[PDB]
There are 2 protein chains.
Amino acid sequence: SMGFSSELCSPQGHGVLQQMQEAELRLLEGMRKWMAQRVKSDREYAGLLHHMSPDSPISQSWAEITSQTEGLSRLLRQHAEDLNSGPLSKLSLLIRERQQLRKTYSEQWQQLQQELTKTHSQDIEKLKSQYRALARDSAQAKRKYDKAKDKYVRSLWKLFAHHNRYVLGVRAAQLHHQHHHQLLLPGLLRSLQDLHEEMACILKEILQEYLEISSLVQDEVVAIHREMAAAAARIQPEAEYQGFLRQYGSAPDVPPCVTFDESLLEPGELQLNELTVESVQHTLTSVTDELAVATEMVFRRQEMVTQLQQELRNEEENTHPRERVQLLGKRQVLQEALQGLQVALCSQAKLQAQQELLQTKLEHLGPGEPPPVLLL
Amino acid sequence: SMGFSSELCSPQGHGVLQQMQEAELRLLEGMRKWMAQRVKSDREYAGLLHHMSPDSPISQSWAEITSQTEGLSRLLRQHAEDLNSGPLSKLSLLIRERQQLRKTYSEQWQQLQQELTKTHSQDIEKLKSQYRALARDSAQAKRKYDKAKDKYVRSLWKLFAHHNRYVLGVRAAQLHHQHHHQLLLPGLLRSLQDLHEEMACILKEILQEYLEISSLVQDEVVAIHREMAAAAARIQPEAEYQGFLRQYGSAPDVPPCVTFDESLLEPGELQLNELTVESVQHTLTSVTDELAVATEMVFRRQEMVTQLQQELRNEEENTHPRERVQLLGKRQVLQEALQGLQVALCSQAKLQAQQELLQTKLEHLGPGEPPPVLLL
């Protein structure tokens with residue numbers, strides 16, 4: 001077995017233990033400052049996150065996410081409070097106890113040295129010095145020898161008694177030495193170790209309590225992050241306008257379509273007679289020529305649309321789901337081409353309707369003389 | 001099926017869609033600011049956490065925890081960078097595209113209205129107005145009727161031709177109206193919806209990307225927190241001083257124990273003769289009396305220790321593992337009582353050794369005359 005009581009039981013080991021006690025205070029002092037800065041950090045993060053602070057699914061998802069982020073803000077604040085009132089305070093009391101313990105150990109150590117020095121050394125020197133005086137005194141009285149015998153017997157009396165006190169003092173010092181080295185100092189060293197190991201345990205609990213309070217991955221944080229993730233995942237893009245259309249939608253507005261105004265003149269029929277036959281033939285020709293041009297314009301704009309759709313499918317296929325913002329420009333180019341095509345189909349359709357009218361009218365005259373104009 | 005093209009196909013729906021486009025810009029603008037503040041927050045938390053910045057197990061565990069906390073600091077910084085260069089930038093491009101799209105839609109809408117107004121209304125009014133003039137002209141020429149027939153046939157010629165142009169213009173306007181209301185405007189509205197739903201998808205991806213980057217509970221954060229937790233849990237309190245004792249420990253220092261200095265006078269034996277017998281009896285009495293007092297002092301200090309140990313076990317049993325800092329004072333009181341007891345056992349032992357010497361010496365004289373002192 002190793003311990004302070006068997007390994008540091010010396011003046012040298014006492015020096016080592018004094019420096020140990022200081023080194024452990026320094027370290028806990030750094031720990032307290034480090035924890036103090038975590039408190040500041042979490043508090044100010046709470047503040048920074050706090051500062052970040054309708055039917056629609058995105059709308060509702062967005063509100064849920066901001067609200068949960070505000071929840072995260074308050075949590076970080078509680079981390080700061082909890083760290084401050086729990087382990088930082090416990091750490092401070094542990095420092096204060098060590099500062100007092102430091103003093104108590106060193107004075108108990110001194111006390112035990114002074115006691116040993118007094119009993120084992122100083123008392124002993126005093127006895128020895130007296131013994132020598134009384135012996136020299138008895139020697140002198142033996143030599144200076146009725147009255148003379150009287151002073152000599154007296155010399156012997158005190159010398160003998162002092163001898164006995166000396167013998168007893170030596171035995172007392174012997175047991176002091178023994179208790180000191182085997183029991184007293186080892187006992188003191190052992191209790192210092194016990195205390196320090198208990199304090200190691202306390203510090204372990206302070207560090208684990210710190211980690212639990214300050215953890216960004218604990219249950220309350222996870223639960224916040226899952227709600228945010230569920231809110232985002234609920235977004236259904238193809239459903240975003242359903243509620244908006246329910247609120248604001250209505251039947252199309254279609255103003256009346258023009259008709260042939262019969263108050264000017266069959267209603268809306270071409271006039272095919274002797275004065276107009278050639279003009280109708282001319283118009284059918286010029287309408288048909290124009291229709292050919294318009295039909296070519298539809299053909300070319302459909303090809304353009306087709307080129308853009310192919311280009312967009314290849315681009316889509318090759319772009320990551322989170323980089324689709326990059327396709328928006330081309331999407332818009334495709335829209336404008338589709339609008340283009342639609343305008344051209346409208347023009348083609350208008351010229352076609354005009355041809356049909358012209359064509360059916362000349363067909364229904366056929367091999368007939370165009371009607372004369374009689375003037376009533 | 002509901003959609004922009006069936007539900008908002010009117011001037012009113014166009015107003016609704018214009019306000020929609022603005023409301024969506026406002027919302028994305030708030031989202032961009034909110035994300036911008038997350039970036040600032042994470043960056044400054046990185047800074048705050050950064051600022052927090054030997055054999056022994058606590059030592060090594062502590063270093064691991066500070067080092068991992070520094071790792072957490074760098075991660076938060078990467079969250080800030082990644083948020084800034086990914087989704088915040090994508091969000092900005094989405095805003096810019098909407099600002100251009102807003103303009104394109106509204107001018108395409110205007111264009112289609114101007115075309116309809118031109119063909120379906122203005123051209124038609126021009127034809128109608130001319131028709132009426134030419135009819136009144138023909139009426140007047142019919143009435144003012146050789147030359148007279150000439151001007152009348154001419155009147156009819158132009159009236160008939162204008163009639164035909166009018167009829168054709170009406171058919172053209174009819175098809176315009178039809179294409180406009182069924183195809184052109186619905187087509188435009190549909191592509192706006194397609195675009196918006198695609199943008200809803202893009203925004204969903206921006207929000208999910210935000211959540212992934214900024215998550216405090218993601219794998220890289222968890223791994224940091226597990227290392228910290230494993231480091232703290234490794235601490236073995238009963239092992240904290242093993243390496244320290246290996247480095248600094250040494251054999252106890254035991255200076256020589258006093259012995260009876262034979263140069264003054266059996267070596268270290270009490271002198272029991274006629275001049276000392278009574279004094280030895282007196283000393284045994286006074287030593288024995290003192291021993292009784294010292295034995296009582298050991299008894300009382302053992303009782304005190306016992307009271308404190310019981311008090312500390314009850315206190316320990318009733319205090320939570322993380323509140324043990326609160327027992328340190330009482331622990332220290334117990335230490336001082338145990339030291340107290342040890343000092344008293346030393347004193348008892350010293351007086352006992354002295355009694356034994358005195359007692360054995362008088363026992364071995366027993367019923368004998370104490371030796372005379374003869375004076376050579």
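These residue numbers are counts, starting from 1, taken along the chain as shown.
Structure method, as recorded: X-ray crystallography, 2.2 Å.
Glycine too: its Cβ is placed from the backbone N, Cα and C atoms.
In sequence order, A:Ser155, A:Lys158, A:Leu159, A:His162 are the residues near A:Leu134 (mutagenesis position), counting only same-chain partners six or more apart with C-beta under 8 A. Among the mutagenesis results in Swiss-Prot, A:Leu134 to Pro (Swiss-Prot position 145) has the note: Constitutively activated kinase that can act as oncogene. Promotes myeloid cell survival and proliferation. The residue drawn here is the original one.
All protein chains considered, the CB of A:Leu308 (mutagenesis position) has 18 other CB atoms within 10 Å. Under the heading of mutagenesis, Swiss-Prot lists A:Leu308 to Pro (Swiss-Prot position 334) and annotates it as follows: Abolishes autophosphorylation.
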Original post:
Between A:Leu265 and A:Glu266 the model skips 6 residues; how long is the Cα-Cα span in Å?
Top reply: 9
**OP:** Look at the break of 12 unmodelled residues running from A:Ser53 to A:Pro54 and give the Cα-Cα distance across it in Å, whole number.
**Re:** 18
